[PDB]
Amino acid sequence: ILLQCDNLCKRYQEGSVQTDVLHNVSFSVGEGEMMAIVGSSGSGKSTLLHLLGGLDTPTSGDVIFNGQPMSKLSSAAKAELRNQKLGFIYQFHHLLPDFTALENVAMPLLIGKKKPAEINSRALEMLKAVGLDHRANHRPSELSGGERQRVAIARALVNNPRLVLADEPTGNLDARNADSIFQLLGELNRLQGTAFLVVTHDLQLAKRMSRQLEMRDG
Amino acid sequence: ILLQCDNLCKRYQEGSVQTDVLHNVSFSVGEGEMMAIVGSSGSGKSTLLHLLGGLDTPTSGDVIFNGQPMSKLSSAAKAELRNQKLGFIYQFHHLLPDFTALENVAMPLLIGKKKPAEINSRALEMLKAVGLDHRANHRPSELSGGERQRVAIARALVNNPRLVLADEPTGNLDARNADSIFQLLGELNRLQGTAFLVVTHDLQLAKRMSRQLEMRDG
Amino acid sequence: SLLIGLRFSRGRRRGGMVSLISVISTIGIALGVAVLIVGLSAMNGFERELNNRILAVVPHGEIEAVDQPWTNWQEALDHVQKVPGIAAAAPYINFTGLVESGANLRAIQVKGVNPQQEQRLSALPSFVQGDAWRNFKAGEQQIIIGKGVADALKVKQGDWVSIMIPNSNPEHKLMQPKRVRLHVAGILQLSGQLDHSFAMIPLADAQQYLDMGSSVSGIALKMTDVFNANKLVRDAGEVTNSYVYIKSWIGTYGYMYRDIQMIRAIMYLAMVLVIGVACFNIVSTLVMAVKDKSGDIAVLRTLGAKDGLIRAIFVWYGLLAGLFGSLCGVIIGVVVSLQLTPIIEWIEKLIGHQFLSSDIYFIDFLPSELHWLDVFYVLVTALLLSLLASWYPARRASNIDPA
Amino acid sequence: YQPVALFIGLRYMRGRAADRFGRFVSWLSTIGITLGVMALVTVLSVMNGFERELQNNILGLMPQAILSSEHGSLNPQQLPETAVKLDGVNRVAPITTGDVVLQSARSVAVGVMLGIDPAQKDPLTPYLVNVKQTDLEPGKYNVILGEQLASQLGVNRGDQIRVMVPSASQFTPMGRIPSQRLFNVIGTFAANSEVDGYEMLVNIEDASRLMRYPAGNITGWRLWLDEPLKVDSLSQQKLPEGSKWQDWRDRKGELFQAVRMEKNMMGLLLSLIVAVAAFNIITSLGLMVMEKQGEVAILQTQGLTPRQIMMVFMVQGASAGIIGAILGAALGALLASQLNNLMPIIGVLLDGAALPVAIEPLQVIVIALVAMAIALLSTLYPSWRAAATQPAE
Ligand SMILES: *C[C@H](COC(=O)CCCCCCCCCCCCCCC)OC(=O)CCCCCCCCCCCC
């Protein structure tokens, strides 16, 4: 309903091997629940996350949003669609190591309505809700490696995040307190949240979502 | 009949926030005796190679070399030891893009030799030793990643080797040639004694050889 | 060492903004050294034209006496005056008469010289296709006229001249204007402001107008040296008369040499500043390149080579970039320099506005010559500045291996 | 913090702990522009001071734009000075000039004479020596020569000289009858300028009788200008009734066109300096985009448009240009200002002798504005390429 996936593949030079990802897939996003699709990697699955977002024109593929197509809009039109409603973390430590962690969290807040009293106030408590209040003003460079990822998780969540398409909540973890982020998304769903598409490359301790799929190299 | 053990340990520069690596290190390399380590280096064990071999100064404890502690010498003196005796592969990815493989393997000898004429000859005879005469004079990026490690090892042993701190010798190639490197490495042992200390995390060949140790936290 | 650096440059052909990171530095060096070369060539051309168009026709010095007009061959001997330093000498008559022809007129300083003495003394040919100097004798009492003056009077090779001549009298009979018109003998072209003042008459015939006998004023020098003029012109006493102060070639036209040298220094300093800015550009690209290739610098450290080689690698990289830029610039400068006058004429025709005014400037056209030592100096200074810029990334190339 | 996305650019300016702010790579463009503007303002101001020194020398002692009638000499009754207030002038005074030739007992010379009334003050007055012009009453046929003119003509004081006006008669079948009347010298004026040798002072009535003008009419009125260099603009003006507006552009003018061309040539060289600085600008941003092409991916999905990020790199280069232009202009004007007063004496090296300087504020402001425009227009290419696609995230 929310997002309807279609045949998506990656193209290379015509003379060489194009290395197509997939050519027969059709998946839909239910408003309220989520999917989980992971199989054998090594064919652009990590980059396939970026394909869902409004980044690159699909090769013989297309995606649609609520009531209107997403691949048939201008760049300016795309901006509002993925600003206040759609956010997602990445594979590596992409958290812009130039600003402050408060600014990184509030970065998409700043791109929008100017409620500076609310913008600073929400981020401190919301990051604390993730489990980081003290030392929050520190730069990301001077921070724990595993703590780098959890900050991005808060960044991926906004005022009204309609959908998230991230796929790596795991990685640099601690296995003692890092388990909290698993239930944080569910807690928002348990507190009237939105669809949270998320699934890790390792199914162990990660199949706890609504439904479990596999990835194909067609 | 050589210690190689000084109870050395390594920690972060600060030590108050960032964690450290395993403590009370006890290498017993001694003379040209082959070893193998499979103690799950994926959890983080390459820091010893940053110390073992003089790559970086250790916070605590030193390493006893052949007859003199290399830690108590100038970096210029240290670099001479690294070039003449020690052979590294590690996972620097050993990529010299836009630099041809034939010269790439000969680079350690190309740091100065009595006669430049025979430097190339040593390169070809190592290429045939690993079986890389075909497609030798072309860019490494053009060549597939299967033979990427095949040329990588030759650069480690093209100079007369006595210490080889090999990492991941299998690569991502077939088990026939993956096991055959032991015959290839064994051939160099027939010529003269040369150490082959390997740190990996793959258990297929963990029991494949003799004098195998393991140390991840102790 | 050269292999790593050279293949580093040519290697980065894919990615890294090849058309915005290297060609820009090349263009910077090119414009810098090219315009500096053109400027130095123009200055050398100015020196050559000043030597062959002013120094060869202006008397190298003057001798004057506040007493009666006769100085030499009547009261003294110019042969006594000849001392080591002077190539030759010949008496000259300073005879200002001025010319008016009704609606046309200009100011001239008529000068009386023997044709053989001037031919032997200084290179002042008739400079016209007529070549009437051999006919210019003490015969029909012909008069030489400058081009600008002849243009003003609209006169030509053969016609009468409305020359005005004064008279002298020891406070007995004054203000009796007189005029004599004999002939005109060609033009005297220098393509400079001197063409509007000079007018020559045979000395023997000139004595026939200024009513005296065997009496000539001073102004008799020709000097083999062209810079020591101010010093050894102090050769008075050999003719006695007055020795307080005598005019020399310094002062009247000595400011031209000072101006030429000063322009050279100003242009050199400004273009060295240009090369310094382009060196800022190249040091920026060097630090960016060393930041990009940090992994390779790490593995080369793992494989022997000490601190020196990497420093040498990046110094050679920067020096190669600067050398390519300087070579392109210098070849452009050389090819444009040897055709400087044609291109200046071309742009003047296109613009339709004369760049150099013949009224105030002494050239009327832009000269140019190449010395092939200025070029060597240009490459030396460009490469030196490039190395000076490259020094900093070399020091910030000894970074410890990240992993 | 500022909903203009300039926060990102400002933080890039300051940079992280190990960024280019302290490595002299972000401000290298700034210092290049600073040196370029330094050369521009300093050299242009000094050479403009040279030009202004000529303004007071050969125009501050010279007739400027005499107002003469179309038919010929202007009768003062027909067009009185009471109604010739043209905008742009300073004041007015009657004058008469013309080309004349001077012959003494020994030598001959040519010059232009000034038919001025001693009643009014003369810009040559503070340069007379042992002479007061009030003796220039009508009838005596008096005249005052210049020091260089006197030296050329030999006469010093009390001698009698003749003036020949070429534009007179020359029609009688007796060959020629030029207007010639004897005058006597009284003294010299010793202004240290090249106006000497062709400038002499005569009474107005004597000038009128010299040139055969009917009645006591005058050729025209001297028209002072506050900024005589821009006189060509004043050329197009509503002249009362029929008259010409004949200027110094005919006698002089070639020299001033030459000095203006010299000004333009020096400007071209120093503009080559600033253009090399501008070329340096684009590469620094090109590096600053090719690196941080990783961090653009983070922002690109976060919501801001390509136009939003096209500005943060645009202001990145521009802010470097802004600081460099202002700092160069302000510090550069300081160098010129102190190069005449409290000037470190270096006159032995160059021509020296108290290097004149004239800092014209309009000139400095335009140069700073152009440096702003050149720096900003350069940054377009790195900014435009900064938002193309999503490569190698
Ligand atoms: C006396 C000179 C003459 O004016 C010139 O030299 C004009 C420059 C032209 C010379 C170049 C000859 C070839 C023409 C083309 C060359 C390249 C053209 C490029 C086109 C894009 O004028 C002056 O020098 C007066 C200026 C006085 C300033 C000197 C010192 C002042 C400052 C001293 C201290 C500063 C720190």
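Heads up, chain B uses Swiss-Prot numbers, so what you see runs 4-221.
Backbone N, Cα and C define each Cβ position, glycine as well.
According to Swiss-Prot, the protein carries these features:
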- B:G42, B:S43, B:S44, B:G45, B:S46, B:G47, B:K48, B:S49: ATP binding site (BINDING)
- B:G42 to D: Loss of lipoprotein release when overexpressed (MUTAGEN)
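The binding-site residues listed here are B:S43, B:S44, B:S46, B:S49; among them, B:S44 has the most other Cβ atoms within 10 Å of its own Cβ. Ranking the recorded positions B:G42, B:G45, B:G47 by how many Cβ atoms sit within 10 Å of each one's Cβ puts B:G42 at the top. Those residues of the chain, other than B:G42, B:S43, B:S44, B:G45, B:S46, B:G47, B:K48, B:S49, with a C-beta within 8 angstroms of the mean position of the ATP site C-beta atoms are B:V202, B:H204, B:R219. For B:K48 (ATP binding site), the same-chain residues 6+ apart in sequence whose C-beta sits under 8 angstroms from its C-beta are B:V24, B:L25, B:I40, B:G42, B:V202, B:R219. DSSP gives B:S46 (ATP binding site) a helix state.
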